[PDB]
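Down below is the structure, laid out as structure tokens.
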Amino acid sequence: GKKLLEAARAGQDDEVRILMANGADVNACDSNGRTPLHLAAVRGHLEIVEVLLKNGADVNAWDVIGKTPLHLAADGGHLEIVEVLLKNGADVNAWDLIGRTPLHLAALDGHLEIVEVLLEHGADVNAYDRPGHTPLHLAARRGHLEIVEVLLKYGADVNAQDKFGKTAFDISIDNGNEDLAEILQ
Amino acid sequence: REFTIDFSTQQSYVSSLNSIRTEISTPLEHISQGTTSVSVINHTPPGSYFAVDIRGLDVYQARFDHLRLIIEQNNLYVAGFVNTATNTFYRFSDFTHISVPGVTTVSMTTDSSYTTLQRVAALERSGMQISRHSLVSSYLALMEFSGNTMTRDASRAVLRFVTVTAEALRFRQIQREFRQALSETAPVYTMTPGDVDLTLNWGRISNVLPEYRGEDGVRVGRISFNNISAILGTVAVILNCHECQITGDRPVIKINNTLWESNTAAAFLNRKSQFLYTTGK
Amino acid sequence: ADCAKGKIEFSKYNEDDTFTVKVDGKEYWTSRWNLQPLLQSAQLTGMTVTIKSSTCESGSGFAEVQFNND
Amino acid sequence: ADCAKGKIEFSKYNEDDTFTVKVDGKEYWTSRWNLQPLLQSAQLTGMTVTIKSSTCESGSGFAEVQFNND
Amino acid sequence: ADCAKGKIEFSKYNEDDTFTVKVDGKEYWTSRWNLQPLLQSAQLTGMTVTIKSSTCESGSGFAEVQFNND
Amino acid sequence: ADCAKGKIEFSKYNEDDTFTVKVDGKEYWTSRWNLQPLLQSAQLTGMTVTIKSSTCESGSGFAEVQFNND
Amino acid sequence: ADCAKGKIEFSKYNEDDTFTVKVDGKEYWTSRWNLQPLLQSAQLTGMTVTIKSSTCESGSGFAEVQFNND
Ligand code: NA
Ligand code: NA
Ligand code: NA
Ligand code: NA
Ligand code: NA
């Protein structure tokens, strides 16, 4: 399994095709459950994702954490690979063990293009993490002003309170992101 | 071997130290300029010692000339002192392996450590003053000393003498600072916290400097050297690390062109996530 | 899979409290907080790190990494 | 934005448990406790850090910082 | 029992948040969070550790380890 | 106010959960655990710390301290 | 009482999560979580630590320790 997941991570499309043609399993997990689709998705290798998916690799397949290829794509900012996963039936609102949606992850890492594509595919804008953290809280935290402005524009709840009562405005002040605080006024 | 450390003038004093260094150590290839280097003590069997006759406390006079320090050569510790008038070697309890032929050996109950000496002396090295006058007083205390147990004044004398002999031999910094007290103005040398720290880090410094290959700096615990002149201006002689090792087996790690004692970096890189640390009470 | 193996080229604490490292030319991030000091220590001391993960595309998450002094 | 890039000139733990660093002549503070020892290790070792924030005015906050070696 | 005594040959942060070290040719994992940086620092300095566990085969877990000055 | 400036002479964790450092001949304590590793690291690396407080009385608590390499 | 003052001869993370150091030939354990990295840093750098406790027999616990620079 290791060779097909190494090839996938390296984006080596002809090595993926040769291993597949020698009967390597398309769904082959590492330790921690990472499948070749997970590795391809995190590296943004579009061509590898399309050849894996057209060999019958499981689009929703979950790590031990409950991270799916659409989560790994989102974490990595890989817009085109997010779009092809969604167009092959990957669940937009898949939540990991700790309730994190792909919209939470995108928000967390500042990736405005995939925040916009996820929202347009029906991502739950106000989705609550286990400690009641919304995407707006993760994006006010980490100081991603552009994300915070794309949220708010799409009807994100500014009033929403985490498990400690703390708003998005609170968590910007506690991160000393004064421009985020201004934008949240 | 016997050497003299002559306190008559700064010249005689530095000359004396340099002569000792040249005989008992060899310069590091990479930390040597002219004949001023960081040198590694040449290997000698444990128990090997050299005697240091203290001279010149009264400038250029053959007075106050009955004190000899016995220095274990491999580590430069002062194993004890000899009253040459009474032919008596007062040896610290941790140096029973040092035998001086021809003298009466008085094995003391007191060990040689600074922890002990400072306690018995009721004198901390940090801030300790040494002047020509206090070395004479120190000499007189040692010559008056008799007994198998150090007294406060004898301990104070040894603290002062170890500093200006063994520690100055190790550290050109101490040689430089202390030697001012030998000038005609007779100022007072005050041992600084930095001087104390050097003495406390000698083994660590010794383990690291041999690895130096011109890095932009050297960091050993609290000690920092930013260039070779800082190294040379500070350290003269190091242990032969071939108390060099505290734990582990990796002398150094080069980080951002600075040679770090690996233990030091390990000691601030062994923290877990701060949030978890503080909340996990 | 072994996503990347090499020295950490840079690391970065992110606003979402995850931590990114660039290894062998690829960036990966982890949300595991205890990996922050572990990775920064590896970076400072020049350890070779092997980022391991189900998927290995640049910008992907990881929570398994091996550390070698060499 | 990249607010400041350079070595940490001083760091400072504040009474409100935030932590300030001065980089390239500008001071920035962070309320992310995790960054405290990471910034101190970077300061100790002369890492070049890049303070990143949407607001770069000296005295403002940050929660994103890149750590580079020489 | 004292399963392995020697330097850490490699360490590894695992997906399940446990941490593995290879000592005397055998891998051992621990779920003690506090041991992660302590083992990594031991590793970086070549500190000898003694892994103590009920079973000593490679793959065994441990919750006790001695950091030696050997 | 700058209460003391200098290297840390000793540090001490007390049974009452306070952490004392002696700087420039004066002792101050803090119960911020965040400061323990920071202060001890400053101590073992010889950083110059500046203890700051509105309260500069000996034996008083502090929670503001600047760290400088020197 | 000052039970022991000396360098840490070994440290050990115990199965009950307490942490033991051997100082002056006697073993002392502490359940104070904050002390683990500090004690290991002292061990790594050869700091003289002073174990203070109400009982000094080997096997006693402690919650107070001084970290000196000798
Ligand atoms: Na000479
Ligand atoms: Na010589
Ligand atoms: Na070492
Ligand atoms: Na991944
Ligand atoms: Na800012």
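Numbering, chain E: per Swiss-Prot, residues 20-89 in sequence.
This entry, so its header tells us, was determined using electron microscopy, 6.5 Å.
The backbone N, Cα and C atoms fix where each Cβ goes, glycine too.
What Swiss-Prot annotates here:
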type	residues	note
MUTAGEN	E:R51 to C	Complete loss of cytotoxicity
MUTAGEN	E:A61 to T	Complete loss of cytotoxicity
MUTAGEN	E:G78 to D	Complete loss of cytotoxicity
Coarse DSSP state, helix versus strand versus coil, of E:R51 (mutagenesis position): coil
Alpha-carbon distance [E:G78 (mutagenesis position); E:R51 (mutagenesis position)] in Å: 16
Cβ packing number for E:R51 (mutagenesis position), 10 Å threshold: 19
In the chain carrying E:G78 (mutagenesis position), residues 6 or more apart in sequence that have Cβ under 8 angstroms from it: E:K45, E:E46, E:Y47, E:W48
Count of other CB atoms lying within 10 Å of the CB belonging to E:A61 (mutagenesis position): 29
